Amino acid sequence: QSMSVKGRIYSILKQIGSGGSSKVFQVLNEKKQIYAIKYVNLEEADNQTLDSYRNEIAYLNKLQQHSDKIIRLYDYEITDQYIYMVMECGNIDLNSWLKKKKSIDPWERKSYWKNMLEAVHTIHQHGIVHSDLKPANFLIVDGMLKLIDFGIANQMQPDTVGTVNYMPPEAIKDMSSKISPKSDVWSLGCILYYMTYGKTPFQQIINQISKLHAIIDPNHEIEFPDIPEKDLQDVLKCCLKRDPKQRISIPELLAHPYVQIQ
Ligand SMILES: Cn1cc(-c2cc3cnc(Nc4ccc(-c5cncn5C)cc4Cl)cc3n2C(=O)OC(C)(C)C)cn1
């Protein structure tokens, strides 16, 4: 197996992941350099779906110049039959990494959070609110976290089917438009809660039905066991404030002692 993108030949090592009509391959160029190639089959794609793909490429392209905590898109091929996205290759996603790494280093978690804040902050300044942030959306690329998904197009799953725990209370209690940047603050807070306490705030809830009521209810107080990083505990408490108005903002989080002090 081998593939061609803009007159450049890439040899397929393995399939990293798949989605709907898409597949992500770990490839090598002629110079033996590693890349992640997302192939999209547009044969049965509707206009709404083609538009999600079109928007992902455009936002991945605009955002390039604004942050290095956003996955690098080196090249792309778009016809009416397919898409090819030549991207940088990361070592592992944060979800698969958090399952393997039992204990998280305080300095690594800190550095990882700075990375997540800068990436989500960049999407916010360009009018994107993700609304479905999970660790799988973050990738470790040379000891750095980069954002790979924008909630624009369908999510890619790894190959060798999703979570409800990172969902904001305003997104669940929506149905009866309240999707603001504050929704991403909650989801990021759940990733940092996972990186601190080894579980998401509502991982305790066995059934998915009762889990949604727990994210909604204010009487269900979230647990914050004492830690030597009192800075981190305040970040965790602020991100997980149920009312979006009281919840901390991304520009506020960047000015927090946890991010700015030793
Ligand atoms: C917009 N978009 C970006 C991507 C995307 C780019 C991309 C670049 N590097 C990687 N490396 C990578 C990531 C994870 C694993 C892995 C999974 N379980 C255990 N392990 C070690 C192995 C590798 Cl080698 C992936 C990339 N993408 C991507 O989706 O990974 C998935 C399908 C994993 C979400 C796909 N769509």
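Note that the numbers count up from 1, one per residue, in the order the chain is shown.
How was it done? The header gives X-ray crystallography, 2.5 Å.
Cβ coordinates are placed from backbone N, Cα and C, and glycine is handled just like the others.
Neighbour list (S18 (ATP binding site), Cβ cut-off 8 Å, at least 6 residues apart, same chain): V24, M156, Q157, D159. Residues or ranges marked as ATP binding site in Swiss-Prot: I16, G17, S18, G19, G20, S21, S22, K23, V24, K38.
Residues or ranges marked as active site, proton acceptor in Swiss-Prot: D132. Here the Cβ of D132 (active site, proton acceptor) has 19 other Cβ atoms within 10 Å, regardless of which shown protein chain they belong to. A coil conformation is recorded for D132 (active site, proton acceptor) in the three-state DSSP classification, outside any helix or strand.
For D149 to A (Swiss-Prot position 664), Swiss-Prot lists a mutagenesis experiment annotated as follows: Loss of kinase activity. Other Cβ atoms within 10 Å of the Cβ of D149 (mutagenesis position), summed over all protein chains shown, number 20. In this structure, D149 (mutagenesis position) belongs to neither helix nor strand by DSSP; it is coil.
What Swiss-Prot notes for the published mutagenesis of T163 to A (Swiss-Prot position 686) is this: Loss of kinase activity. Take the CB of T163 (mutagenesis position) and look out to 10 A: across all protein chains shown you find 16 other CB atoms.
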Residues satisfying Cβ distance under 8 Å from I16 (ATP binding site), sequence separation of at least 6: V24, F25, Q26, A36, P158, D159
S22 (ATP binding site) CB neighbourhood, other CB atoms within 10 A: 19
Close in space, distant in sequence - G20 (ATP binding site), Cβ under 8 Å, 6 or more apart: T49, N154
For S22 (ATP binding site), the one of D132, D149, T163 that lies nearest, given that the recorded positions are compared by Cα: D149
Gap length 9 residues; flanking Cα-Cα distance, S176 to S177, Å: 12
Assigned element (helix, strand, coil) containing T163 (mutagenesis position), judged by DSSP: coil
